[PDB]
Amino acid sequence: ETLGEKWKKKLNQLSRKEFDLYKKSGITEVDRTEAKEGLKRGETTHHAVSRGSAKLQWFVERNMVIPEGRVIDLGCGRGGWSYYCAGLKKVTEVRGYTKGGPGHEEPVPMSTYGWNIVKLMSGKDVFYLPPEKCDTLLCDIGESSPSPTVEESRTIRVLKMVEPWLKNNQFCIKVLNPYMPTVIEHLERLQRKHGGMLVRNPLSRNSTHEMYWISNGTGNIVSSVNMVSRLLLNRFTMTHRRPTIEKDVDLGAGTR
Ligand SMILES: C[S@@+](CC[C@H](N)C(=O)[O-])C[C@H]1O[C@@H](n2cnc3c(N)ncnc32)[C@H](O)[C@@H]1O
Ligand SMILES: Cc1cc(N)c(N)cc1Cl
């Protein structure tokens, strides 16, 4: 039994009160107050449509993924990753696919910087989508579940789905449950072929063990995974530490 499996058992034992204090203890988060207010009023400039823009920006600013050319954004939701990439100098086209419908977010139309090079499509289950040529492959799919076996199945499914999209291009792919032994085996095989590394984003909540497989890096998958498991277990042992609050992204306005 993995350290991550022990973390999951502990997370499942929490009351709603305990879970709510735990999930943000010691994490980093952007202040969405101004963006939520502007979006509520129907504003289409400057605001990021979700917390996603800042989450991807964290990786991009550290050169972990360098979006360029034709960007494919799988599970785009409201469009946080897409509208962020649309503003980047090297990016020429952004194509977002999302499921939408009940239980899913719909793409939000925006007028942020470079909006004209973005096309977001809803009603698109990526598990039935044929792979397309692209210079950047983004994937943020992976629904949390109290069952680690359900998360293990969902993660493997995403990992098998993304592989044909990967052809010596830039990438950033969510790995929902990276601690299950069968997932680690798939990741090790994938890293031997396509390279890259698994990275923990400080904007992720403690209630998820999600890590992201980024194209620009190397390192021991097992060690990076166990380091996250150790962090998340230690965050149960102390009293709630308020999250580090950072400024949210300004995505500007204007065409490209
Ligand atoms: C974590 S959210 C993405 C948030 C986004 N990165 C942002 O910045 O706003 C994952 C999204 O994947 C979508 N999704 C889940 N399964 C899907 C599938 N099979 N095909 C397409 N979209 C799916 C969900 O509806 C959800 O909106
Ligand atoms: C519940 C519900 C959510 C969405 N996103 C859509 N498109 C339709 C319905 Cl009925």
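Throughout, chain A uses Swiss-Prot numbering, with the displayed residues spanning 2497-2752 in order.
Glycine residues also receive a Cβ, built from the backbone N, Cα and C atoms like all the rest.
As recorded in Swiss-Prot:
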- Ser2546, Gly2576, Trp2577, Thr2594, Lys2595, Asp2621, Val2622, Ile2637, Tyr2708: S-adenosyl-L-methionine binding site (BINDING)
- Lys2551: active site, for 2'-O-MTase activity (ACT_SITE)
- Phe2623 to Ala: No effect on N7 methylase activity; 35% loss of 2'-O methylase activity (MUTAGEN)
- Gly2638 to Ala: 70% loss of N7 methylase activity; 60% loss of 2'-O methylase activity (MUTAGEN)
- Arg2650 to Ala: 40% loss of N7 methylase activity; No effect on loss of 2'-O methylase activity (MUTAGEN)
- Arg2653 to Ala: 40% loss of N7 methylase activity; No effect on loss of 2'-O methylase activity (MUTAGEN)
- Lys2670: active site, for 2'-O-MTase activity (ACT_SITE)
- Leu2672 to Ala: No effect on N7 methylase activity; 80% loss of 2'-O methylase activity (MUTAGEN)
- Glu2706: active site, for 2'-O-MTase activity (ACT_SITE)
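In the three-state DSSP reading, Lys2551 (active site, for 2'-O-MTase activity) counts as helix. Under the DSSP three-state reduction, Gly2638 (mutagenesis position) is assigned to coil, being neither helix nor strand. Residues within less than 8 Å, Cβ to Cβ, of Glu2706 (active site, for 2'-O-MTase activity) and separated from it by at least 6 positions along the same chain comprise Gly2638, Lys2670, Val2671, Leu2672, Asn2673, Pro2674, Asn2697, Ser2700. Ligand 1 lies under 6 Å from the Cβ of the following recorded positions, listed in sequence order from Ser2546, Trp2577, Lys2670: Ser2546, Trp2577. Counting only residues at least six positions away in the same chain, the Cβ atoms of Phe2623 sit under 8 Å from the Cβ of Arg2653 (mutagenesis position). Sequence-distant neighbours of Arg2650 (mutagenesis position) (same chain, 6+ apart, CB under 8 A from its CB) are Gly2638, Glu2639, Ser2641, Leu2672, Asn2673. DSSP assigns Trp2577 (S-adenosyl-L-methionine binding site) to a helical segment in the three-state reduction.
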